[PDB]
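**Q** Sharing a structure below in structure tokens format, with a few things to ask.
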There are 2 protein chains.
Amino acid sequence: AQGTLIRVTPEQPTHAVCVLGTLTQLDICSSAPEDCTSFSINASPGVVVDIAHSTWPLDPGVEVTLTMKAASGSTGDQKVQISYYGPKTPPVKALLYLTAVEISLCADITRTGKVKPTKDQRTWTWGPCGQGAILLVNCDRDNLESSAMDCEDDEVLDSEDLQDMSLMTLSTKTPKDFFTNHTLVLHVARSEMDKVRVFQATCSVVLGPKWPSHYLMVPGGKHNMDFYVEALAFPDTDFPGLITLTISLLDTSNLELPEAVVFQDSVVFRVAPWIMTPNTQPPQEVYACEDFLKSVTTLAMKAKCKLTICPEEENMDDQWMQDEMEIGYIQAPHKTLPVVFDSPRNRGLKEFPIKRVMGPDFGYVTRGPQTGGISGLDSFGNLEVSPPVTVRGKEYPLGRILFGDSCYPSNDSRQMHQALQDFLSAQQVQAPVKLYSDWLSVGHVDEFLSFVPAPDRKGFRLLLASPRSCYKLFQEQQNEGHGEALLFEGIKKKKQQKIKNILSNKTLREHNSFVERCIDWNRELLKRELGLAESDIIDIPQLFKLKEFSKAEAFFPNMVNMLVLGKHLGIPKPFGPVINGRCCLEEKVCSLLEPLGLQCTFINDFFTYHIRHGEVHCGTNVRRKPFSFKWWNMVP
Amino acid sequence: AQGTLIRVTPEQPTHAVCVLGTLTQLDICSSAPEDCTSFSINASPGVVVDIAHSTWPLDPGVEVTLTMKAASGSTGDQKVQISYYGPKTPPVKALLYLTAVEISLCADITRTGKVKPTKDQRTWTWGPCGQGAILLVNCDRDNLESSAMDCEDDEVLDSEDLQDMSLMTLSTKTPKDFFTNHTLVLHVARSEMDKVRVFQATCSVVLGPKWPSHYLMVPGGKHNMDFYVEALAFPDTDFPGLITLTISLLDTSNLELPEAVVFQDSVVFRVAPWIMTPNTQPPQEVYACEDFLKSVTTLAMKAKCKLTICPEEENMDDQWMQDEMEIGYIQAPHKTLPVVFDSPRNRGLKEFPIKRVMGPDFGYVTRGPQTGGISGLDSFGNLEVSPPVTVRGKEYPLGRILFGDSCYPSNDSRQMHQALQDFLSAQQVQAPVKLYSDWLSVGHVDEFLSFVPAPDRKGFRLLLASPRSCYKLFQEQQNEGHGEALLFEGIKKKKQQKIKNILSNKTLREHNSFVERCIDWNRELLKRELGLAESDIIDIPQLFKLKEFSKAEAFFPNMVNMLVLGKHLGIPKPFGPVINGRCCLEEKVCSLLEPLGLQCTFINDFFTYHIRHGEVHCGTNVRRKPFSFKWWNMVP
Ligand SMILES: [Ca+2]
Ligand SMILES: [Ca+2]
Ligand SMILES: [Ca+2]
Ligand SMILES: [Ca+2]
Ligand SMILES: [Ca+2]
Ligand SMILES: [Ca+2]
Ligand SMILES: [Ca+2]
Ligand SMILES: [Ca+2]
Ligand SMILES: [Ca+2]
Ligand SMILES: [Ca+2]
């Protein structure tokens, strides 16, 4: 409804343009003739004049406003006439000729999947009742053979490409001669131009990193013009994630003067954030790079998932697929696609994300130096997310990002690279949470925690490693006369130990006391930030040993670090004291999990992983299904 | 109230620490003995146990919480005892020894000027009902002879220095032997450490750009410890402006293990923004660099202001003091001081801000390349601020920043450097607004606008240049027979012109029509963003001419560009057609302004400024008085 001031004079007629949807304002008094007390307005049928605070007295305070019903077929085909009169003097008329035109920029600001006419404009608001359009980055390659993301081009090399792009239309209705005297320009702020590209559909580029503005070629009369917009960047520290595109109507009718802006209108796009998927979400495809693969294969099957493997020659000795990448997604009403976050750690798998996984309808993103200057907390073993959760009346429908850290900064402390942290914060939809993982030798949060699907309560359980739980398990076991039982039996090479020997070992006990302290610190942490009760947590019996720098490791294969496919569990096989032909550990675990409807399967990673200081969940990766909840409907 | 989990066992006693202010939690069930149905709690007088959902049944769902009345005088001088009993079995007791200590980090989070004990913690909230501490950057030099700001040092070289700094105290109450087994550390995130420095008062540095953490040396018993914090950076694109300082309590009682964090607490500081002062605020000192100086001197006097001049040798030919700098301020409950924003334009005056103005209790800041790559919109002729204003129910108590720009980006368009814009946005307290000034040759907003104090309404008027107002003035003048009157009479060299000659000049008329369009675009702009009505605006008759690139200039000395000292006006003298021994222009102006209580004085800048394409307001600068309204009480 942003209008213009039109100043009219008795001396001469005035010619003005009026955009439909706009509220036009009239100045009578400035130019009003002397000796006239009062005034009157008369106008062609298509012009509706509302005049506030019949005849009227002449006062600078009275207000006259013009609105128009429809676009003009001809220049000046509507007119207003102002009669200035007074007691002894005959009426003196001022003439005004109006050309009404329809200029509307439309995008999908109702987030319904359908383009709508421009409502409180010029702002992007969160929630179900909010407004403003969504934009996706082009992180994939739909170009059958190309090694780069779609957005380094400046050109559209595919039909499917348009599907990721957001549609913006310009609707004009004008007299025919109109654009002889007027010219439309479409622009972005120089500050936002490197973050967006726009294409004209007949596809030719209009706006982009080198081009803040462009002149539209438009015919008089009724015309419609399609544009396709793509974002070149994710929200980040330097980029809040909003892009504004503006249409200006310029008056060129004077050659000796410069262009004169009559009218401006805009749309605001918000770049869609990168989102992680919790284990609570249903799986889609599975990732790993002979004993092992068949177990995880039957598993993946029972869970109805595809599978992909990376042969050595590509891997180049690197068996951890959990650490190099994280499969998230980006989402817009029109389009939803998976995007791979690629970790800066760069060891054996670095090419894998940029090559095999990235492709048609699979996006890619990365952060961090990649040159060096990196930590162990930089691998995605250390990046996780909770299931949807409500904390103290604040709703986190997409979950909450969890990543590991130290308690305070020191020389010997480790942390995730600042760039990653910042990246995660900039998405805003799942507020990241810092946990204390630096006590662990490797230092990953998945080492002490996991989440599982639950039929009741909040629909999930938090699993935490519990040395206490294990000590107690073994104690009860001894009490029943099994204290002679051998741990690590069934192993070609290993040093087997009896329950009574470990239970009587005081060093081990100090170690697991300390570990217990650490895991507990995190337990209270998670309770506060996830709003969890004790009924939401389950302790997995697990043992640890502090070794190098008193850094903690799994005493036996770490079970809480496990592959969760739906309700089918990819638990690492502890080789526990066998009792009644049954490992007491497996039995305890199942007695815990099965009541939830989960099935527990135990895979042997032992000489392949556990002795390499890793486990099942680590040598593996999963793509899951995007939340039904629309991120824009959140209000962070 | 963030606590710890204490797990107790019948097998052996447990020793734990409890911080006062913290809510401690007890786990009975995990370690509970078999054959016991129920349990009972008994505790020394100083320990209050609240146990929810007398005796009690043993269930994992029942919840037991410990709070302590006062700090322990001795290690373990409070104790809890849990009795596990059942029907056929005698009570079995578990012992727990508590040492209670007082650890509190205090800063001024009520923003009252007094340090308070740590309330919803760990967050900084806006408004009168919000919370969290304020921090000032050290932008000045209190070091009598030093060329640098106080914050490049790392050391405290003055007593007065502490006055800018914010006080944070640590209050401890502990048993004496306590710190034999425990150690306090104070830290900042590595991400925030370059933005803060902290000093220990006995002054020694503790935290800073190279040092994220430090070990506190604290005696047992009752002790108090002063720290003094200073910010090294203003809020900016990369720095939202929050600094968090944390205190951790580490348990070192085990040599073979690492430190174990018992307790953490924090304060959040918010770095104070840089704020501009509108002309509506009462003046303090005046700035300029022979006809002129005496006029502005009598003026400054009548307005009760100090004065300072810059001699040529320093100026080096540069007479514009308005363009190189802007005097704002930073504000904290404990301290409020002026800070100079120094423009990147860097011509003749560049040294002046970093030397003469910067000093004791005068801060300094700068943005932009300073190497080159600069515009004319980068001078502070182009930076202004409105008076306090309310727009559509949104309160802007500190005003709204206004700066000039183009309508859309082109090759030939100019803009203020992005770094400046970003800087201004990052302060948030006065939301900057973009106006269209690029039509002007110089392109400054002060060229077409000014603000003045008003006794009524909103307490100010917006003054806009009005070519229409001037044309009408001359027309009425001609009608009364003065059309022969000479403009520019009284000038040694100049081409004088009669009212009838300019009124009959059609080129001039087109030019001022276009200019009128531009100023009007801005008029509606300002009406929307400042929530102004027409009764708030006053049009100053002013004429223009488009010359180079059809860029606009003042036809005669530009009056709206004027020195406002309280109600005493520093208007540039137009040399107008003299009528009744009185310039019609001056007379019109006064007839407009005097009713408001303002006095109008007309200074001759003509051969010194106006012919250099500048005026009075431009060759001059003013320091005004900071708003009474506290910026933190705003809610942007
Ligand atoms: Ca493309
Ligand atoms: Ca694509
Ligand atoms: Ca990589
Ligand atoms: Ca695609
Ligand atoms: Ca992960
Ligand atoms: Ca200092
Ligand atoms: Ca100082
Ligand atoms: Ca400078
Ligand atoms: Ca000072
Ligand atoms: Ca200024």
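Numbering of chain B is taken from Swiss-Prot, so the residues present carry the numbers 2-54, 66-130, 134-217, 225-311, 317-663, in order.
This deposition comes from X-ray crystallography, 3.0 Å.
The backbone N, Cα and C atoms fix where each Cβ goes, and this holds for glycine too.
Positions annotated as active site by Swiss-Prot, on the basis of experimental evidence: B:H471, B:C645 (among others). Among the features that Swiss-Prot reports, Ca(2+) 1 binding site is placed at B:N153, B:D155, B:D157, B:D165, B:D176, B:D179, with the record citing experimental evidence. Residues or ranges marked as Ca(2+) 4 binding site in Swiss-Prot (evidence: experimental evidence): B:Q349, B:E353, B:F407, B:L410, B:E411. While the structure shown retains the original residue, Swiss-Prot records the mutagenesis experiment B:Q346 to A with this note: Impaired binding of TDFA Inhibitor. The annotation that Swiss-Prot gives for the mutagenesis experiment B:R374 to Q reads: Impaired binding of TDFA Inhibitor. Quoted from Swiss-Prot for the published mutagenesis B:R374 to A: Strongly reduces enzymatic activity. Swiss-Prot documents B:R639 to Q as a published mutagenesis change and attaches the note Impaired binding of TDFA Inhibitor. Looking at Swiss-Prot, you'll find the mutagenesis B:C645 to A noted as follows: Abolishes enzymatic activity.
Map these features onto the structure and tell me what's around them.
**A** DSSP classifies B:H471 (active site) as coil under the three-state reduction. In sequence order, B:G403, B:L404, B:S406, B:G408, B:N409, B:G431, B:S464, B:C645 are the residues near B:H471 (active site), counting only same-chain partners six or more apart with C-beta under 8 A.
If you draw a 10 Å sphere around the CB of B:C645 (mutagenesis position), it holds 29 other CB atoms from the protein chains shown.
For the recorded site, B:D157 (Ca(2+) 1 binding site), the DSSP three-state label reads coil. Non-local contacts of B:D157 (Ca(2+) 1 binding site) by the CB criterion (under 8 A, 6+ apart in sequence, same chain) comprise B:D165, B:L172, B:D173, B:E175, B:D176, B:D179, B:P387, B:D388.
Sequence-distant neighbours of B:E411 (Ca(2+) 4 binding site) (same chain, 6+ residues apart, CB-CB distance under 8 A): B:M298, B:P300, B:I428, B:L429, B:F430, B:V472, B:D473, B:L476.
DSSP assigns B:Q346 (mutagenesis position) to coil, not to a helix or a strand. In sequence order, B:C311, B:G375, B:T635, B:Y636, B:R639, B:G641, B:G646 are the residues of the chain that are 6 or more apart from B:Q346 (mutagenesis position) and have a CB within less than 8 Å of its CB.
Note on B:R374 (mutagenesis position): other Cβ atoms within 10 Å of its Cβ, all shown chains, come to 15.
The Cβ of B:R639 (mutagenesis position) has 14 other Cβ atoms within 10 Å, all protein chains considered.
Under the DSSP three-state reduction, B:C645 (mutagenesis position) is assigned to coil, being neither helix nor strand.
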**Q** At the level of the C-alpha atoms, what whole-angstrom distance separates B:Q349 (Ca(2+) 4 binding site) and B:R374 (mutagenesis position)?
**A** 12
**Q** 10 Å Cβ neighbour count around B:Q349 (Ca(2+) 4 binding site)?
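**A** A count of 28.
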**Q** What three-state class does DSSP give B:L410 (Ca(2+) 4 binding site)?
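**A** Note: B:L410 (Ca(2+) 4 binding site) is in a strand by DSSP.
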**Q** Using all protein chains in view, find how many other C-beta atoms are within 10 Å of the C-beta of B:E353 (Ca(2+) 4 binding site).
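**A** The answer is 22 other Cβ atoms.
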**Q** When you measure from each Cβ to the nearest atom of ligand 10, which of the recorded positions B:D155, B:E353, B:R374 fall under 6 angstroms?
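**A** Only B:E353 meet the Cβ criterion.
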**Q** State the Cα to Cα distance, in Å, between B:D155 (Ca(2+) 1 binding site) and B:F407 (Ca(2+) 4 binding site), rounded to an integer.
**A** 21
**Q** Around the Ca(2+) 1 site formed by B:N153, B:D155, B:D157, B:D165, B:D176, B:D179, which additional residues qualify by having Cβ within 8 Å of the site's Cβ center?
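**A** Residues close to the Ca(2+) 1 site, other than B:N153, B:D155, B:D157, B:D165, B:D176, B:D179: B:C154, B:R156, B:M164, B:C166, B:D173, B:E175, B:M180, B:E252.
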**Q** What is the interatomic distance between the Cα atoms of B:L410 (Ca(2+) 4 binding site) and B:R374 (mutagenesis position), given in whole Å?
**A** 17
**Q** Using CB under 6 Å from any atom of ligand 7, narrow the recorded positions B:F407, B:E411, B:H471, B:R639 to the ones that qualify.
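**A** Cβ under 6 Å from ligand 7: none.
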**Q** Nearest to B:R374 (mutagenesis position) in three-dimensional space, by Cα, is which of the binding-site residues B:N153, B:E353, B:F407?
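**A** Of all the candidates listed, B:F407 is nearest in space.
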**Q** Check the binding-site residues B:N153, B:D157, B:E353, B:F407 for any whose Cβ is under 6 angstroms from an atom of ligand 9, and report them in sequence order.
**A** B:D157
**Q** Taking a cut-off of under 6 Å between Cβ and any atom of ligand 6, tell me which of the recorded positions B:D155, B:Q346, B:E353, B:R639, B:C645 pass.
**A** none
**Q** Quick check on the gap: 11 residues absent, flanked by B:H54 and B:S66. Distance between their CA atoms in Å?
**A** 13
